[PDB]
Number of protein chains: 2
Amino acid sequence: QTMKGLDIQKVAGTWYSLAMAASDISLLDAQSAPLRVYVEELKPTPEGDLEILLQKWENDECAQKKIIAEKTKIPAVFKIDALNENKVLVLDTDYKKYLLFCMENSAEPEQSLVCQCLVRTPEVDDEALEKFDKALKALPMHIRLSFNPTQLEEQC
Amino acid sequence: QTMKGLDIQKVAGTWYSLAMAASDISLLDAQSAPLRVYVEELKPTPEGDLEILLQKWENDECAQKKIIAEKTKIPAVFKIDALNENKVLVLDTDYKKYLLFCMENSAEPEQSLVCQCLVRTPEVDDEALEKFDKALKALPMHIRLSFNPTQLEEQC
């Protein structure tokens, strides 16, 4: 389920990955796991598209990636081809504080679901974790992470 | 908060580790991490004490250990010296379905607290994890895991 009345142009800017859930532990287990990306910045495009830069631990460095997400019939759902994903769902956001999105493979959504809570500042906002919490309620997550500001300044 | 009116003689038997939480992500992350033990059988003693056997993955094996839990002035609290812990608090239990317990080192509860949901049967039991969740609210856990029945039957 996605997000009504979402101007993606208003999410733009630097962001922080506060919480992560995933339907398969193996997706998040170990910092070498896929779908363990760490969002950096949101930069949508005049034509409505959305470009995400983030970090991953691949080799023994914290590599940085850049996914481009083309807009669709649905404002809140985007197409990608990274991390073996092809859907990007924005669940909810007030633009100023937090952003809630998921990633999933349409081929098998259930076993590919990864969801993060994004934050504008690298400080805890429990207000968000709650709305992240209710959002994950119906969602079959078996692994859950969430990071501290000290953690928030660290690379990967 | 612990468990009042606790007949430790009634918790004895086989159990399954359904969900795993820990105050420190490093405690649970990766299949090698400490405090990623999987409780096997619970056998209290005539003297009131409680003897617990479980598995942990150390080398390329599913290792088996045996933690012994001394009773204390508190009926619900037992003392151990394993997994880098020194305390075992049993939070809640019906004896027949679920048991909720935690581990923590008094030296640093914050950085050692790990809490498990235990089940008599190798099946997911939504009834129990709900009571697990309410416990975890007041608990500062930064990592959450939970397994499927398949996983529950597997060795490690």
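Following Swiss-Prot, chain A residues are numbered 21-176, in order.
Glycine residues also receive a Cβ, built from the backbone N, Cα and C atoms like all the rest.
A:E61 (variant position) has a Cβ environment of 13 other Cβ atoms inside 10 Å. For A:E61 to Q, Swiss-Prot lists a natural variant annotated as follows: In variant D.
Here Swiss-Prot notes a natural variant, A:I72 to L, with the remark: In variant W. DSSP assigns A:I72 (variant position) to a strand.
In Swiss-Prot, the entry for natural variant A:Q75 to H states: In variant C; found only in the Jersey breed. The structure shown retains the original residue. Cβ neighbours within 10 Å of A:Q75 (variant position), excluding its own Cβ and spanning all shown chains: 19.
A gap of 6 Å separates the Cα atoms of A:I72 (variant position) and A:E61 (variant position). Proximity to chain B, taken as a Cβ less than 8 Å from one of its Cβ atoms, holds for none of the variant positions A:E61, A:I72, A:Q75. Taking CA atoms as the reference points, A:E61 (variant position) and A:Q75 (variant position) are 10 Å apart. The Cβ neighbour count for A:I72 (variant position), using a 10 Å radius and every protein chain shown, is 22.
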